[PDB]
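So the structure is just underneath, and the comments pick up after that.
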2 protein chains.
Amino acid sequence: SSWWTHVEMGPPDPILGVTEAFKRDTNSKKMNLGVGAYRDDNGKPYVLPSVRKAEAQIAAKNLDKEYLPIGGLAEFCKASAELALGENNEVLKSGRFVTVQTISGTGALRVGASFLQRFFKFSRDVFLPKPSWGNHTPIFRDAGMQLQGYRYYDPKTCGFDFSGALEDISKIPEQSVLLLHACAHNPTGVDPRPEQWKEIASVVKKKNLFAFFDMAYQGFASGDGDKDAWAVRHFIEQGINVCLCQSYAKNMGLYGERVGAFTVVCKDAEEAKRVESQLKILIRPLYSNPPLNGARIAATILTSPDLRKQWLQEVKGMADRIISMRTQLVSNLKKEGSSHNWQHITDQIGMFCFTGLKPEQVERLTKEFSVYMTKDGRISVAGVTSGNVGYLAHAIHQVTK
Amino acid sequence: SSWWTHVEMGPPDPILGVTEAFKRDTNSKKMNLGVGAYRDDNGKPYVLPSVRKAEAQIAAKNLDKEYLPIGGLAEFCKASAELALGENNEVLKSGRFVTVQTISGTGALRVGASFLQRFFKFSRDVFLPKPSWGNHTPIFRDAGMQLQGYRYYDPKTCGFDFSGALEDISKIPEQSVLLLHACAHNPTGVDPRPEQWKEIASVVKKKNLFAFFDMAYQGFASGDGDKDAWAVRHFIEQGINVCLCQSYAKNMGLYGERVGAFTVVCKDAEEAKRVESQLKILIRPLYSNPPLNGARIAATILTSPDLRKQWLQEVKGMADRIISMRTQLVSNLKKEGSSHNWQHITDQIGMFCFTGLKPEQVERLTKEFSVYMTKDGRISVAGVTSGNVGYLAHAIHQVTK
Ligand SMILES: Cc1ncc(COP(=O)(O)O)c(CN)c1O
Ligand SMILES: O=C([O-])CC(=O)C(=O)O
């Protein structure tokens, strides 16, 4: 007597649970360290002025709203590949890549997954770091791939378990897919060092693996676009034919406009044309064609030397404000008398920090102090202000003294 | 070798072929009847003045670009359901529905299809009219459903094969899914009349079929949104709990902004809460959350009485331009001395029209007249103007007399 009587209610959203638990809390000193987007020194959302200026120029052009090609705005695709690999990359010069516009980084992930499902005949397995972005798991499963793990986060140190990572990678059957965060690993903030990368690169090429890069933070991570894109470029120069998911949600503040690109580096231009045609064939039955607004903004910024330069410094200020909060947190933890090693909070990169806090300590931070955060010890460094970091260092010490 | 040596070049897009060949032609009398979007009486893109006003007003509010919920803009969702169902539908008053924002119409079809695949345990079969929108097949297929057909187009009359349709549907296995175009069937332009819809409804309800409405053209079809949604409303009024895909591509000319919605009509609000949570769970691994810009524009128009009233005159405008083209096309065929019955051109509805022309006649139209269209005889009425309709009728009469 109904189509949907057996449809069950989903598990609740832990990250949304906390974000609502915070709005309810009435104490004026409450912090939300669960928020998944950049906030300014006052905890407000931040629309980059280069973005505002791009919108101004765009509006002036009085443009139409006609469909994009299936692969999106050609000029955004070219600029985006350029941002990822550097303008004079051997790959761009010979044309041996295809880049399609996607529905932010998630859509690039899903389009990427769907492409492996269909054309990566060698294996069903996708190896994620332990842990990874939560959504990585259902994206690859819903798309029809098998998930696996390799060691990454060393809880003992709150940094990279280089050696476990490496043993694990050497043991991946050949021609399996390996997923890598290009920088600012999410949720932990723990990234390999350049020398560590070269070694993963070595095994990957040795053991004949497929390197799938997720790059959500180029520039936002360290302030330096080239540094943040270094591992990806290094794999390519090593002769590894990567694919790559870019997001402009964070580094341009374009979250809700859903601006992303998926790229596949190929042996040659003719191969890229074959791959391109099949990405179009997968994309059409997902959503036909991608949205105009974000991509017009990002294209306008990237292809204007002035605006590009200005945006690039606006990114540095975001990256910096975050770094500042990391350094200032450790500072005030010392200044408060704490004894344990907090260098991991500043060794980590990007806006997510695995603190080391265990769950009970997390719960006491919520109860006694109104500091909201996931039981895994992850905080949004974007929730920290200069105005509140002091209080936070006090509170963290209390549950940990 | 390479990861991708076995990846085949995909087949050429035929609609894009027609459109590119049209663009190469240097014949000054050329016509593009392959175009997949509205054009004005000079053959130009048309941004509704209400859309410009809505945009201006949004810009004036200096809004953020933060992430929408997985289900999109709450107020766009509400207004979208009210548009489809009529503001005082008992479905709205009891709250027995869920509506989520999607990546336009295509996105609503894909989300619905994944939901069927995962939850509609009663069937793997989706019945499409013959013919149907080409993308319907890969949509449901990539989502893991199977496709079947029922007789719809009647090639003898270029009309609706009512008795064939009614018979076929009356023999669909109970509890299969039945896809129906709400109005302005694409590609034929052939619609059932109200009385015919009552009979279909009565057979769906007899056989316990699940009705899946694609509604890409409310208001755009006839200029009257209440009449265009009548079938959908009638089905619901008869106790059929439909799902529904909406697009704002054509009726608001938001094509490239990708604004659509998927609705499930449910037994009660409680069931709608359950269905909602599982639509969310399927949306996340697709694209996380939908684009903001078009949804803001649509919510703004729908919830302001002045903008809504203006928008409704603009839709009527487009619909009447299309009806006008249809009428003058038949009229001029008669002035040319054609003796074929051409009333199908005026009986059909919307911007796509099955002319009745054979492939060879289509070839002659392309070669000798530079009139560009697909070989199935389909023309896009949007490419017809006051300027060229006389010419079109002359060409059609030349190749058919
Ligand atoms: C590693 C990673 N990959 C993918 C995403 C998804 O980004 P987007 O919002 O552009 O889909 C994010 C941002 N949450 C991320 O941090
Ligand atoms: O490009 C699209 O979304 C499809 C379309 O209008 C058609 O050809 O009928």
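Here chain A follows Swiss-Prot for its numbers: 30-430, in order, are the residues you see.
Technique stated in the header: X-ray crystallography, 2.4 Å.
Cβ atoms are placed via backbone N, Cα and C, with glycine included.
Per Swiss-Prot, these features apply:
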type: BINDING; residues: A:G65, A:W162, A:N215, A:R407; note: substrate binding site
type: MUTAGEN; residues: A:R337 to G; note: Heterozygous mice are viable and healthy. Results in early lethality at homozygosity
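Features per Swiss-Prot, on structure.
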residue : record                 : contacts (Cβ under 8 Å, 6+ apart)
A:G65   : substrate binding site : A:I44, A:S409
A:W162  : substrate binding site : A:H210, A:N215, A:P216, A:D243
A:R337  : mutagenesis position   : A:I330, A:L331
A:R407  : substrate binding site : A:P216, A:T217, A:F381, A:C382, A:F383, A:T384
How many neighbouring Cβ atoms, not counting its own, are there within 10 Å of the Cβ of A:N215 (substrate binding site)?
21
Filter the candidate list A:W162, A:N215, A:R337, A:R407 of recorded positions, keeping only entries whose CB is under 6 Å from an atom of ligand 1.
A:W162, A:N215
Short of 8 angstroms on C-beta distance to chain B, which of the listed recorded positions (A:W162, A:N215, A:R337, A:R407) are there?
none
Across the listed substrate-binding residues, A:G65, A:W162, A:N215, A:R407, what is the farthest Cα to Cα distance, given in whole Å?
12
Inside 8 A of the center formed by the CB atoms of A:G65, A:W162, A:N215, A:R407, which other residues of the chain have their CB, for the recorded substrate site?
A:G163, A:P216, A:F381
Which three-state DSSP class does A:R337 (mutagenesis position) fall into?
helix
